[PDB]
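> Please read through the structure below; I'll follow up with questions.
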Amino acid sequence: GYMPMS
Amino acid sequence: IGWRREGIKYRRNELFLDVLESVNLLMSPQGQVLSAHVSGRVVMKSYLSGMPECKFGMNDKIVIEXXXXXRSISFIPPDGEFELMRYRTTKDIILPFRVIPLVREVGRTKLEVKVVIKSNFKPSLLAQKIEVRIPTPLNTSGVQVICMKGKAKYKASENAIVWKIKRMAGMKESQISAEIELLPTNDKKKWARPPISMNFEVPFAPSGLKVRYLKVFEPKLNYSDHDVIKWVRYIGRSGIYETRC
Ligand code: NI
Ligand code: NI
C-alpha cells in the first residue's frame with residue numbers, strides 16, 4: 001500500500 | 001498553462017505516486033523463459049499549492065514512451081490525478097512466481113496432476129489474490145483435489161481447476177494435487193495440454209523500477225520540498241502468466 005517516500 | 005489553473009491552495013501539500021505494472025510470462029515445462037515483458041505506468045495524484053515544478057527520479061530499468069526528459073523527468077503536474085508515463089521492459093524482470101507442473105497418465109481413465117508454486121520475492125512481502133488455473137480435458141467426468149493452502153474447485157463449464165489463495169509470503173512453496181477422472185473418448189484424439197496460468201498481485205514492481213525522489217520546487221509560494229508529504233505504492237499484477245505443462 002502507500003508507504004512514505006524516502 | 002492549459003492543464004493547470006492559477007490559484008491552487010492546499011494547507012496540506014501532499015502527493016501520491018502509483019507504480020502500476022503488468023508482468024507477462026510464457027514458460028516451458030522445464031523452466032525456460034520463452035517470453036517475458038512488463039508494461040507499466042506511473043500515475044501521480046498531487047495536491048500541491050500554486051504551480052510546482054516537479055522532478056521525478058527513478059533508477060533506469062525502463063523504456064519510456066507534456067514533460068521534459070533528462071532516470072529523471074521534470075514537469076509541472078496538473079492538479080489531482082494524472083498519468084505521468086507509460087513504459088515497457090523486457091530485461092532483468094522479477095518473475096514473482098515459478099509454476100512447476102507434473103502430469104502422469106494412468107491408463108485411459110485418470111490424469112494425476114501435481115502443481116507446485118514458489119514465490120520468488122522478499123519474505124517480508126505478501127502476494128495477494130493468487131489464482132492458479134489448471135485446464136482439464138473435455139472428456140472429464142470428475143476431479144479430486146487436495147490442497148493444504150487455499151481452496152480449489154473444478155469448474156466443469158470452464159473446463160478448469162481454479163485454485164485460489166488469499167495470501168502468500170515470499171520465498172514459500174505450495175502445491176495442489178488433482179486426480180482427473182476421464183471418460184472414454186475417440187482414441188485418435190490426443191490431449192494437447194494447455195498452459196497452467198496464474199493471476200496474482202504483488203506490492204513491488206516486477207520491472208525492478210524504484211522511485212528515488214519526487215522533488216517539488218515552487219518559487220513564489222512559501223512552502224518547499226521538505227514541507228511536502230509524499231507517498232508511493234507499487235501494484236504489480238499478472239498479465240498473461242502461463243507455464244506450459
Ligand atoms: Ni489521493
Ligand atoms: Ni522550511
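All residue numbers here begin at 1 and follow the chain in the order shown.
Technique stated in the header: X-ray crystallography, 2.6 Å.
Yeah, the Cβs are placed from backbone N, Cα and C, and that goes for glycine too.
In case it helps, Swiss-Prot gives these features for our protein:
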MUTAGEN   B:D18 to A (Swiss-Prot position 176)  Abolishes interaction with TTGN1 and EGFR
MUTAGEN   B:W231 to A (Swiss-Prot position 421)  Abolishes interaction with TTGN1 and EGFR
> Across the 29 unmodelled residues, what Cα distance in Å links B:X70 and B:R71?
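Between B:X70 and B:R71, the Cα atoms are separated by 7 Å.
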> When you measure from the Cβ of B:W231 (mutagenesis position), which residues in the chain that are at least 6 apart have a Cβ under 8 Å away?
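Counting only residues 6 or more apart in sequence, the Cβ neighbours of B:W231 (mutagenesis position) under 8 Å are B:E14, B:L15, B:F16, B:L17.
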> Enter the number of other CB atoms within 10 angstroms of the CB of B:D18 (mutagenesis position).
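That number is 18.
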> Quick one: 3 residues missing from B:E65 to B:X66, so how many Å between their CAs?
12
> So, in DSSP terms, is B:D18 (mutagenesis position) helix, strand, or coil?
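Looking at the DSSP assignment, B:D18 (mutagenesis position) belongs to a strand.
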